[PDB]
Amino acid sequence: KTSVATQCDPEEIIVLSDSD
Amino acid sequence: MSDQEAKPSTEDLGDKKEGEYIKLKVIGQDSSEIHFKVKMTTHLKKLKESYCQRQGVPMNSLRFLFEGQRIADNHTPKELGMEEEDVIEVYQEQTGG
C-alpha cells in the first residue's frame, strides 16, 4: 500500500577510513 | 545510558568492520550537512579535509568546530568529549579560496 517517492539530494561528501 | 555513561547499541548494529564507529554532523557554510563515521580517536583533521578536499576548499580557509569549539588537526571526538551523532560547524579560517 505504501509507495516510495524520490527525494532531492544536496551535497554528498564521503567519509574517510577509521583510525584507532 | 546503558548502565552509566555508555550507549547500548553496539550489541545490535555493527555490520561494517569493528562493530560501529561514531558519526559527526558536519555543517557546511553552503548548508551542506554531511555525516562522517570516524573512529572515537580519529584525527578530526581528516574529517575537516574530507569535507574541504572533495568539495574543493583549501584547508586554510575553513575551520571545523564542535559547538563552536575549534577542532585541531590531531584532535578527535574522544578528546573533545563528543560521541556518536555529535555536531561540527564549519566556519571560515582565513580569506576564501
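Determination method: solution NMR.
Every residue, even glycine, has its Cβ placed from backbone N, Cα and C.
What Swiss-Prot lists as domain 'Ubiquitin-like' is B:20-97.
Classification of B:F36 (mutagenesis position) by DSSP places it within a strand. According to Swiss-Prot, the experimentally introduced change B:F36 to A is described as follows: Abolishes binding to PIAS2.
Long-range neighbours of B:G97 (mutagenesis position) (same chain, six or more residues apart, CB within less than 8 Å of its CB): B:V57, B:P58, B:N60, B:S61. B:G97 (mutagenesis position) falls outside any helix or strand according to DSSP and counts as coil. Quoted from Swiss-Prot, the note attached to the mutagenesis of B:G97 to A states: Abolishes sumoylation of ZBED1.
Counting only residues at least six positions away in the same chain, the Cβ atoms of B:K23, B:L24, B:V26, B:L47, B:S50 sit under 8 Å from the Cβ of B:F36 (mutagenesis position).
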